[PDB]
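Student: Take a look at this one; I'll ask things after.
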Amino acid sequence: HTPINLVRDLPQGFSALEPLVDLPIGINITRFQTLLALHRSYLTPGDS
Amino acid sequence: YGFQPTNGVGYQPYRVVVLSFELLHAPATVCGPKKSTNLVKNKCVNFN
């Protein structure tokens, strides 16, 4: 995790990624999908 | 099963636990305990 000041693209620079977790799932995974969240303020009505 | 305290040895209810140990290529999650010894320094020792 690093702070950055740049909207458009990835910053040019080098950094390592340390390993957080090693899980023993042992399942065969072909595909993946990302999840996003919605953000509602007070002004918004709750509805979808 | 009609178990009653009065009954004989064979008759008595018994709690049995069977620990099956599936062995697969997958990472092994359940390993045995650690029999360890004290650490000695500054001596030629056979360390593991």
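Numbering of chain A is taken from Swiss-Prot, so the residues present carry the numbers 207-254, in order.
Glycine is no exception: its Cβ is also placed from the backbone N, Cα and C atoms.
So Swiss-Prot says this about it:
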VARIANT   A:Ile210 to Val  In strain: Omicron/BA.2.75
VARIANT   A:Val213 to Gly  In strain: Omicron/BA.2, Omicron/BA.2.12.1, Omicron/BA.2.75, Omicron/BA.4, Omicron/BA.5, Omicron/BQ.1.1
VARIANT   A:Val213 to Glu  In strain: Omicron/XBB.1.5, Omicron/EG.5.1
VARIANT   A:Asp215 to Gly  In strain: Beta/B.1.351
VARIANT   A:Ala222 to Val  In strain: 20A.EU1
MUTAGEN   A:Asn234 to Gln  Increased resistance to neutralizing antibodies
VARIANT   A:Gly252 to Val  In strain: Omicron/XBB.1.5, Omicron/EG.5.1
VARIANT   A:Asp253 to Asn  In strain: Lambda/C.37
VARIANT   A:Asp253 to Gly  In strain: Iota/B.1.526
Student: Given a separation of at least six residues and a C-beta threshold under 8 Å, show me what packs close to A:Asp215 (variant position) in the same chain.
Tutor: none
Student: How many Å separate the Cα atoms of A:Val213 (variant position) and A:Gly252 (variant position)?
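Tutor: Their Cα atoms are separated by 29 Å.
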Student: Under 8 Å between C-beta atoms and at least six apart in sequence, can you list the same-chain neighbours of A:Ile210 (variant position), or say none if there are none?
Tutor: A:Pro217
Student: Nearest to A:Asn234 (mutagenesis position) by Cα distance: which of the variant positions A:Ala222, A:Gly252, A:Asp253 is it?
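Tutor: So, spelling it out, the nearest of the variant positions is A:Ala222.
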Student: Kindly assign A:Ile210 (variant position) to one of the three DSSP-derived states: helix, strand or coil.
Tutor: coil
Student: If you count Cβ atoms within 10 Å of the Cβ of A:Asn234 (mutagenesis position), leaving out that atom itself, what do you get?
Tutor: 5
Student: Give me the CA-CA distance between A:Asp253 (variant position) and A:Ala222 (variant position), in Å, as a whole number.
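Tutor: It is 42 Å, counting Cα to Cα.
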